[PDB]
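For reference, the structure discussed in these notes is given below.
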Amino acid sequence: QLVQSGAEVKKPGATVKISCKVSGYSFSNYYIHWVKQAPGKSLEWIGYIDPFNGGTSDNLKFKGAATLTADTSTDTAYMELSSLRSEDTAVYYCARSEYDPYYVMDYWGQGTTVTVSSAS
Amino acid sequence: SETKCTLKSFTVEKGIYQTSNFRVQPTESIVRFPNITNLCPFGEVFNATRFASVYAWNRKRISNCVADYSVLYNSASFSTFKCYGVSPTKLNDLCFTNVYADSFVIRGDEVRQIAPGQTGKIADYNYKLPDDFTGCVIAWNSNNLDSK
Amino acid sequence: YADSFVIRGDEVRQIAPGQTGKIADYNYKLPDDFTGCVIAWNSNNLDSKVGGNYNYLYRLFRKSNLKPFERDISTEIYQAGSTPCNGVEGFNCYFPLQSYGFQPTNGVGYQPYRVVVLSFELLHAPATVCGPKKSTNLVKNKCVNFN
Amino acid sequence: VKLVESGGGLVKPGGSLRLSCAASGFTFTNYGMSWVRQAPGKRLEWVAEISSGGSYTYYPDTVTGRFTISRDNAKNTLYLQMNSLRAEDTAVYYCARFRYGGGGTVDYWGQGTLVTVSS
Amino acid sequence: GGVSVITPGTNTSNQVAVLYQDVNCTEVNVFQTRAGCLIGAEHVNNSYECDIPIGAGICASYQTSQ
Amino acid sequence: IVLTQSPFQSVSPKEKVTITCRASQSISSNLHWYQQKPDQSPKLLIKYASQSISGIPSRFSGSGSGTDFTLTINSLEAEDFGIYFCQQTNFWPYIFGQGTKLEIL
Amino acid sequence: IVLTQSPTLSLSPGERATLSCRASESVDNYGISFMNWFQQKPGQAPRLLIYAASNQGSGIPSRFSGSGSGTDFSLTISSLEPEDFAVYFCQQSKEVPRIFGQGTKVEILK
């Protein structure tokens, strides 16, 4: 089971970091996938992060400045969002992944909205 | 007042005096660094007809050859393209003084053994990657050509 | 002004106006235009001890070069690596301050040196502080040297 | 780089003797000098260490050798004086050169010299 | 462009005219002279005896309110 | 690797209702399918488009030829339908299709 | 403050030597950059080996190695040569008189 932070809101051009602790399995054994779904819109895979060794692989369709940092001891996956945009105003979900090229995702975080507003 | 300051006297005599110099000021600053990567056919290495076996992988040094991952993002033909240390656009823009390329063929499950600090049959005797790795690992399915 | 601080004998050379050193860059900076005298005396007899106390400290890593006569007391871990330190020591994260290590029998080059920096405003300032300069009766209506 | 010594010596017990250790290849002020005595078929004993600036004259905790160590920078010679000489006191004596501060602070050796405390 | 200030006596007036040497008015009461762009002065077709020498056959005077 | 499976659904329940993964010209044997509920973190239903993972009632099967895949929801009722997203894993940016907002009488 | 060494160990070429440096009182020091190693050959006055690899690593064969922790510093050697054995000493540092190892002599057979 995965657990993310609560729902959040922030102004444009700020720097934000969200989290997702892993429970019931070793952090290194299963990869973490970050998926962003816009409300009433198709799921978008922002990036995938390797838990054992810090990895920064991101989708090139759009850039959300999503830096990914992973520490095996912490057991927590960290996603950093900067230059917040209307696309960035979407639910963000961490996701359990295979440690192999199949990359099936079936266990998730609660899903966290990161609202973008003129005033937070 | 500029005329008074140049004269050094509050009273100003009738006449025309040059008391200041005007220069247009740049709206923005543009910075370009001396090119260091060099140039090469990056696409040909990916398009190579045959790849060496994992037990004796061929090593080609990407030195004095272009570093371009923009085409790699556009192709999107790689089953796994993990990147390390920095965001993929940021490494693509940065010039790399020396890069090292290792070419080998492995199963999709076997590719995990070739990862930083990873222990496996393919990681213990076929080849090994250091626990701290800033390099990006590129893997693509080759079932159409390699399998017969 | 009396400035009291700890540095190795080789390090004392680094702390000079117009002089660039690792000690000058991070823990302590001396102004290039600064006017005064820097006095260093060996503290091997007192500061160095069998105990070798680590109370003396210096800044191994600073995000920016120290401005002249400016003090940095920040203990936040330096984020050399892309991964955030999170306020704790981590891989690719190095503590800004490194504890000084000193030896009782240390060589003159490695001997701990107590260093005092003196700054004087001098001319154009009322004389709150004065040299002993025993004062001599003022003389007026005659051409005489005056101090 | 080269450390010289006195040769062996014979003194009646109860007296004193002055011992020498010439130092060459480095400035005497730059590197500290210490005296170590090893009894034959026994572990070495570190009598004292000397600070480069001035003689440390350290004395061991519990049992004390009572040997006095003095350094003359101009001479470049390490000097050891031993009082209340005893058969137990007798040991091979080596003068050793210190380096920059770190874990142990000593690298070079005098080859060592016998002690005869005897009638 | 060098900034040349055309100023009448301070007691007479505080009004000032700014001339920029060898530059168009766009780089910076609009007139263009061979010496350079002229600001703070309004061109008059009528010819008057020179009071202050702007240069290039152009002169400045305080005239009508003035 | 763009997918355009099925805009949404409007059909009597209890029927064998198919949602048709429209894959891009590039073909990938591997895929996945996930069930989404309103403001609920979805969960993958169909693993590899042919194998069943533990904990799925067999109401919806996944049968496909080559690039094209169909998730035939057999005898679906008014208890199960929500959104159903397709997933593609072969191409580097593992894109997700528009997805089917299943609705029924 | 007071230190002891293994009573004896005798070894053979190719073997990886670890001798027990037994430290009473505190384990190392607050600095954690202390302790030393020494080798006394016959007719050859002793010599520095490795002092936690703080400095002067060059000059010693890298086959020499080890580390330390707690009350016992870990000696390490690999591929020893039958002429290279001599008593190893682990002098203490930073607390009280340094003192020295009891002394263990390697005695290859054959």
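Using Swiss-Prot numbers, chain E covers 593-620, 641-676, 689-690, in order.
Note that Cβ sites are derived from N, Cα and C of the backbone, with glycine treated the same way.
Annotation of the natural variant E:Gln613 to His in Swiss-Prot: In strain: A23.1; the original residue is retained in the structure shown. In the three-state DSSP scheme, E:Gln613 (variant position) is classed as strand. Around the Cβ of E:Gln613 (variant position), the number of neighbouring Cβ atoms within 10 Å comes to 16.
Under its mutagenesis entries, Swiss-Prot includes E:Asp614 to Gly with the note: Increase of pseudotyped VSV particle production ex vivo. Increase of viral load in hamster upper respiratory tract. Produces more infectious particles when cultured in primary human epithelial cells; increases replication and transmissibility in hamsters and ferrets.
Take the CB of E:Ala653 (variant position) and look out to 10 A: across all protein chains shown you find 21 other CB atoms. Among the sequence features in Swiss-Prot, the natural variant E:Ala653 to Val is noted as follows: In strain: 19B/501Y.
In Swiss-Prot, a published natural variant is listed as E:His655 to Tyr, annotated In strain: Gamma/P.1, 19B/501T, 19B/501Y, Omicron/BA.1, Omicron/BA.2, Omicron/BA.2.12.1, Omicron/BA.2.75, Omicron/BA.4, Omicron/BA.5, Omicron/BQ.1.1, Omicron/XBB.1.5, Omicron/EG.5.1. Shown in sequence order, E:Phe643 are the residues of the chain, 6+ apart in sequence, with a C-beta less than 8 angstroms from the C-beta of E:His655 (variant position).
If you take the C-beta of E:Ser673 (mutagenesis position) and look for same-chain residues 6 or more apart in sequence within under 8 angstroms, you find E:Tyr660, E:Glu661, E:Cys662, E:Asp663, E:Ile664. Per Swiss-Prot, mutagenesis E:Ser673 to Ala is noted as: No effect on O-glycosylation by host GALNT1.
Sequence-distant contacts of E:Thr676 (mutagenesis position), defined by Cβ-Cβ distance under 8 angstroms and a gap of at least six in the same chain, are E:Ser689, E:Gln690. Listed in Swiss-Prot is the mutagenesis experiment E:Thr676 to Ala, annotated as follows: Partial loss of O-glycosylation by host GALNT1.
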Protein Cβ atoms within 10 Å of E:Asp614 (mutagenesis position), excluding its own: 11
Cα-Cα distance linking E:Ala653 (variant position) and E:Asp614 (mutagenesis position), given in Å to the nearest integer: 17
